[PDB]
Amino acid sequence: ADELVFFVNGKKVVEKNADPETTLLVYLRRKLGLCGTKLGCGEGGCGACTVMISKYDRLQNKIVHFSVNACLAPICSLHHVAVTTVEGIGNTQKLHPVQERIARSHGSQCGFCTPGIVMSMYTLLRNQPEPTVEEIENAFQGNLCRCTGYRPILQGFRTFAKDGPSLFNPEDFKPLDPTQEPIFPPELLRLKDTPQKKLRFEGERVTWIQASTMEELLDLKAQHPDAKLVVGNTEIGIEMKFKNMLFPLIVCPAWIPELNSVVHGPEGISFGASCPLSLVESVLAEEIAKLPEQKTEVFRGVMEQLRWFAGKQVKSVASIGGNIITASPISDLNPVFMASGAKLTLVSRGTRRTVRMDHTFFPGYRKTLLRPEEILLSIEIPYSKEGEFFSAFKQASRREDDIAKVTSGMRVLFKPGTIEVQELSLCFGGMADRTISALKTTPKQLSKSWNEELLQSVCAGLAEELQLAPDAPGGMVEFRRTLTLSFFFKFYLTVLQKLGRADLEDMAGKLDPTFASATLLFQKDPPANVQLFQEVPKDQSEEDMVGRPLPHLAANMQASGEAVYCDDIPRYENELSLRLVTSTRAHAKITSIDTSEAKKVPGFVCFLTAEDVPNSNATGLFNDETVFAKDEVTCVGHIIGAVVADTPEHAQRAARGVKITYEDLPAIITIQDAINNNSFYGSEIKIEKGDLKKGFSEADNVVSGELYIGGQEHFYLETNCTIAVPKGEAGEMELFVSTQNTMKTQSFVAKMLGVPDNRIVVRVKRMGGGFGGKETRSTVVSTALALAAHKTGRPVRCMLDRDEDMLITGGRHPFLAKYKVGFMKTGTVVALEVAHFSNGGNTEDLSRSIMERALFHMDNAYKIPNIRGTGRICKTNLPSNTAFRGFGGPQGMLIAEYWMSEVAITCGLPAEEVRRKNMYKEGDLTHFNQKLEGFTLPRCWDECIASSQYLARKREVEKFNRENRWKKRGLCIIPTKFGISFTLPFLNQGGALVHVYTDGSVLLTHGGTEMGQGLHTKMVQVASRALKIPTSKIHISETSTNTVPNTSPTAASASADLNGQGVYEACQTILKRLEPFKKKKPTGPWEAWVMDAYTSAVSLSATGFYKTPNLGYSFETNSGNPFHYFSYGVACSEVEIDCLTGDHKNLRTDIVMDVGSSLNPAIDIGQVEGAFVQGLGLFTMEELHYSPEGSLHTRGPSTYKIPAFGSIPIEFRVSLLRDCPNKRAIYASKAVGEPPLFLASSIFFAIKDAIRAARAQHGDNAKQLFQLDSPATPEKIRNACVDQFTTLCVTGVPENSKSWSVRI
Ligand SMILES: Cc1cc2nc3c(=O)[nH]c(=O)nc-3n(C[C@H](O)[C@H](O)[C@H](O)COP(=O)(O)OP(=O)(O)OC[C@H]3O[C@@H](n4cnc5c(N)ncnc54)[C@H](O)[C@@H]3O)c2cc1C
Ligand SMILES: NC(=O)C1=CN([C@@H]2O[C@H](COP(=O)(O)OP(=O)(O)OC[C@H]3O[C@@H](n4cnc5c(N)ncnc54)[C@H](O)[C@@H]3O)[C@@H](O)[C@H]2O)C=CC1
Ligand SMILES: O=c1[nH]c(=O)c2[nH]c(=O)[nH]c2[nH]1
Ligand code: FES
Ligand code: FES
Ligand SMILES: [Ca+2]
């Protein structure tokens, strides 16, 4: 036929005109209106779109359930299946146990990732009602969360595990009843009695054929070799979406029995090419469990690769044949199949051949071997033989769901009874434009014994044979080469052990006992978590929730997918879609724009440019930005214009047909380019105190150095989004925006349009994360959209794709620092001079205020009598960098801790002793002359050092390092001081509006926006105490410019402080009005007083306002307080590094945080954990790469690696400091959002210690100050662990000299 029939949440869908390009995500959200399932990336990496599929499997003869990425699933692949979304399992009226548990355990903050995580856990439970803790963790390999730090999610779900004051109470969790899950649609069970026939779907550009038999597939390939095979679509979906590939004819062979068979033969196991990787995994796990070890070496090699291959959603549909035929150079399976000589069967109409995978199979970049009319039928994965050993290796940026830098399969076969090499095969991915074998090194080794001279001969060969051009795609050439040698060393040592286990230990020899840990397969301990906080007074009423662990008010709705984010709002029938058109050049003249092709796309409306702007094209915080480029473009990502079309698909197609011609201009990309060109934003910023000349002369030692700190992408799970609704009267417009800054959104729109501010209303219900990235940069979408709405008179909507968002909106400022520190032999610091440089990109934005804050925190926790700090902001042809949680603090403080670590090393004293003796005391003045009152940091230090048992663990670390050569541990304890308040004083103001209706219910609003930090929850808690009524009588619906005007951004961690005071004051006004009625009816309920007030004509509405008193610092006189108070905290972390690969484990972290008297210890601990884990990403794994021409390479989760479930400290302890009220802030609390992020430097410095231990083993001296830039990635860790393998790989750097990426 041509009707597409499937089920969604038990309801039958009949699509009479299915378009092959339509994904399930798009169909669910836009056709069925089910917006619980989210778009977070569109590329299989985040899991936000996770849904469950059920089907009757014809081959297994049973109902099966599995999870998929809705963003990648073509609906045309989904004939006769049943889809379940988050809405299908439960809702707020009846939550599923999974939804209840994630909500109540504080595992949902912003909530944008919650439905996908719910669906991952739900699918696991449908497959395994009693999972293990390990199975639960494994369920989320393809899910990301940017807010929670993962800990609460795993803790809540652990309650499901077979083998798994309080923040939450698991005894209150309702039990699971599997009989209450949705029925498998009866019609579908009826339909399995009728045979499957070929189906044909024809779309706008694409024809899709769902083949039922091999005969039909082969005929079609013979007659149309052009036909594109699609099985899982996990490559083709990406090729179509991101590489703009169009395959007009697609054939899906997934129904064909022959491509799905598993056959056990005498030589191995044959898998049909369409077999999902999940099936390959389950089949091989079975075989490994039942067969003797000696037969399963290759099976275990495949399994070791699949362990770190994507997550459950991808492996459910991704085929074994699809990975082979894709033939990416970084395939994880191809080097294993090549090294094992796996047997491939290829077929076409009338032909059949069997081939062995070897070098000839891959004759070029992303090519086989196969003829245009051939398909891969099956692959035989071999049993290993006696004397045959196998290892598989992968090293990436992150263990989980990542692209290999180097991947490898290695096989050795020994002549019987000997340790002489009969066969040897070493195959590599990531070392060429294809999977390659080391065919020049390995023949030289045949007949040799497995010994030290074989080791040295292979390493020397590999280093000569596996050369890389300085400009090789992927970069990291020294690291990649070092890994090939390091992987062979591990295989060499593993084979020695395997020979000993075969009772040839005397022939082969024993392993040095300090070498044994080098061969261990990756394993973690089970997680252990602690949360400590203070109970509220015994006499506090149960209805006073201030200081109580109240769950986020929207947690239940977030878990159910009922909470509404911008793009979940239904479209008006006349709504249009916008797509931005951006510069592909870093600095160029625009010489012409050609929209000829754009105009041919059906649904095209218009292309907006600078000419269409009614009033002003000048925008941005400092008016130095264009709404749309005029005459020139100044970064790759510079917005030139915007296409308007009927649908987002038509807008994307039209935007591709906008052809721009450029004339290149001289580009300034790097901080050095900018120094050389005197290209800066404003003048040097400077803080200086004491006498530097005297300080340096009195110093026993002086140490100079530099540090580079890489930037950071926010990766809020919800990208930037605006809907502009024009009202057709008086210039009136309403914008619904994911923004932290309603005021500037309103102002920038109004100024662009040329209307007063009173015409523009900006509304924000909630954001799926912001982290500073939506403080200003949101407006580049808002203004373009507001313009399209004005021009058309129709509502217009734009949500950015992840690749667009990462390119356009910028991130944290990269920093370069040059320091000189003077100190005594005692470790006492007497003089410090630091020059800071940041890379600001192509507009000023917040850059100068960021540098100010870096300079305010260059002391960190340390008293330094003679200090000079300067900052310069570089003006470059890069997307403009902006606010990011920390706002320059983390960079400033990392530099401080960096030279401090070198002070301790140079003195030969314990680092903790050096830090402690340099720490401020109560009453000291900072370098900017602010007095330190209520200085809790020494308490945080003493409590953390003791509770973490730092000294006893130091002993164990030193012991570990003496007993292990190729793994090292490190341990560090780091303090922090963080000033709370906007550096711009007048921004420290907040407003509220409160209404009491005649039923006694209260509607509260304030200037702060909800982005997952639980601000509305805290404000309700505050108002409930202030009014003395239960939280249940108070509701906050949204943030709006027309309820509270002139609001500061939700930023600087200040929002609870500012809005809390505003809310408190509005509530006090109301109470004052009710007092005469309270005095008359002293016990009569709240509702009586309110009705009495109303009928006496007393106003039940009030504004409230607050400004932080006594702020205002001058850089000129170094006087006045920039901050209202400081936040304090300490963290101790332990790590274990792999010296041979650069991988590491975060073993344990203990945090003690001063949050005053917490408004909400559940939310505050969640903020501590979330901030800490973002810092962990900043300092250890998050890295952005740019071409030498200033083009961002890193445009999605595939290449940009944020912390995953498996990244977090295995033991994770957080304590909130007891008995530390902060009188000056709302109910004695302190701000919490930004201060804990820098604490993750404890991991950076623990890594540095482990490297120092590794370097003490190979090399001359001693207390050498080696370089470690941030982030400390596997590349930087491995390269710093100088040994015999790095030495054979150094060769290169021919000045000068093209490279894949440049450091900005
Ligand atoms: C989030 C994510 C993580 C990933 N992680 C990894 C990883 O860690 N390691 C790794 O190696 N890959 C990884 N991949 C790549 C990808 O998932 C695998 O290559 C997968 O096996 C592709 O299979 P598919 O069925 O989805 O292929 P499809 O996209 O449907 O097709 C891929 C190619 O194979 C061809 N093809 C499929 N079947 C046949 C056939 N039998 N005969 C001839 N040609 C055929 C198609 O025409 C197409 O050219 C990842 C992808 C994603 C999205
Ligand atoms: N999305 C994800 O999270 C993951 C996807 N996969 C795979 O990653 C692939 C990424 O595709 P692309 O971006 O097109 O990368 P690609 O397929 O072009 O491969 C890039 C890599 O190949 C190597 N390479 C290519 N040419 C080279 C040369 N001339 N010299 C030396 N080395 C060279 C380099 O190691 C480089 O990093 C996907 O197709 C997918 O199969 C694998 C892991 C994760
Ligand atoms: O002092 C600050 N000002 C800001 O505007 C801001 N934004 C932010 O995320 N942190 C800070 N800090
Ligand atoms: S939206 Fe599908 S994986 Fe991110
Ligand atoms: S709560 Fe997980 S991304 Fe925000
Ligand atoms: Ca900037």
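Residue numbering in chain A adheres to Swiss-Prot, whereby the residues present occupy positions 3-166, 192-1331 in order.
Backbone N, Cα and C atoms are what each Cβ position is placed from, and that goes for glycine too.
Noted in Swiss-Prot for the protein shown:
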type    : residues                        : note
BINDING : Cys43, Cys48, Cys51, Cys73      : [2Fe-2S] cluster 1 binding site
BINDING : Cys112, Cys115, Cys147, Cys149  : [2Fe-2S] cluster 2 binding site
DOMAIN  : 228-413                         : domain 'FAD-binding PCMH-type'
BINDING : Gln767, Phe798, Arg912, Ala1079 : Mo-molybdopterin binding site
MUTAGEN : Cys1316 to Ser                  : Abolishes conversion from the dehydrogenase form to the oxidase form; when associated with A-535 and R-992
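Shown on the structure are the features that Swiss-Prot records.
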residue : record                          : Cβ within 10 Å
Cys48   : [2Fe-2S] cluster 1 binding site : 29
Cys51   : [2Fe-2S] cluster 1 binding site : 28
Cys73   : [2Fe-2S] cluster 1 binding site : 27
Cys112  : [2Fe-2S] cluster 2 binding site : 30
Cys115  : [2Fe-2S] cluster 2 binding site : 30
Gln767  : Mo-molybdopterin binding site   : 28
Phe798  : Mo-molybdopterin binding site   : 32
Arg912  : Mo-molybdopterin binding site   : 25
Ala1079 : Mo-molybdopterin binding site   : 26
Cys1316 : mutagenesis position            : 23
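Taking the Cβ of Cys147 ([2Fe-2S] cluster 2 binding site) as reference, residues of its chain lying under 8 Å away and at least six apart in sequence are, in sequence order, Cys115, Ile119, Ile155, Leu744. Taking Cβ-Cβ distances under 8 Å and a sequence separation of 6 or more, the neighbours of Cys149 ([2Fe-2S] cluster 2 binding site) in its chain are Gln111, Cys112, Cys115, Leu744, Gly796, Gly1039, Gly1193, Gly1197.
Here the candidates are the binding-site residues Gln767, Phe798, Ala1079, and by Cα distance the one nearest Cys48 ([2Fe-2S] cluster 1 binding site) turns out to be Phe798. Close to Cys43 ([2Fe-2S] cluster 1 binding site) in the fold, though at least 6 residues off in sequence, lie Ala50, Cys73, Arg829, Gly1223, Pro1224, each with a CB less than 8 Å from its CB. If you measure from the Cα atom of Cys1316 (mutagenesis position) to that of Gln767 (Mo-molybdopterin binding site), you get 49 Å. Take the Cα of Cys51 ([2Fe-2S] cluster 1 binding site) and measure to each of the binding-site residues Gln767, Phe798, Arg912: the nearest one is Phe798. According to DSSP, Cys147 ([2Fe-2S] cluster 2 binding site) is assigned to coil rather than to any helix or strand. Shown in sequence order, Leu27, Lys40, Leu41, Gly42, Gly44, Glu45, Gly46, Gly47, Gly49, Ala50, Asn71, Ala72, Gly118 are the same-chain residues outside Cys43, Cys48, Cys51, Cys73 whose Cβ sits within 8 Å of the Cβ centre of the [2Fe-2S] cluster 1 site.
Surrounding the centroid of the Cβ atoms of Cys112, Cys115, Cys147, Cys149, where the record places [2Fe-2S] cluster 2, the chain contributes additional residues within 8 Å, namely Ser110, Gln111, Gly113, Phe114, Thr116, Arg148, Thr150, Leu744, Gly795, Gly796, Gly1039.
Checked against ligand 5, the recorded positions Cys51, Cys73, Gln767, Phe798, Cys1316 give no residue with a Cβ under 6 Å from it. In three-state terms derived from DSSP, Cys51 ([2Fe-2S] cluster 1 binding site) belongs to neither a helical nor a strand segment and is classed as coil.
In this structure, the recorded positions that sit close to ligand 4, with a C-beta under 6 angstroms from any of its atoms, are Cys43, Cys48, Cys51, chosen from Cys43, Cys48, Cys51, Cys112, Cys147, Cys1316. In this structure, none of the binding-site residues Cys48, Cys51, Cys73, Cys115, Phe798 sits close to ligand 3 with a C-beta under 6 angstroms from any of its atoms. Excluding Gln767, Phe798, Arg912, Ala1079 themselves, the residues of that chain whose CB lies within 8 A of the CB mean position for the Mo-molybdopterin site are, in sequence, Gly797, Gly799, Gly800, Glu802, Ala910, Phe911, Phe914, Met1038, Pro1076, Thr1077, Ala1078, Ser1080, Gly1260, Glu1261.
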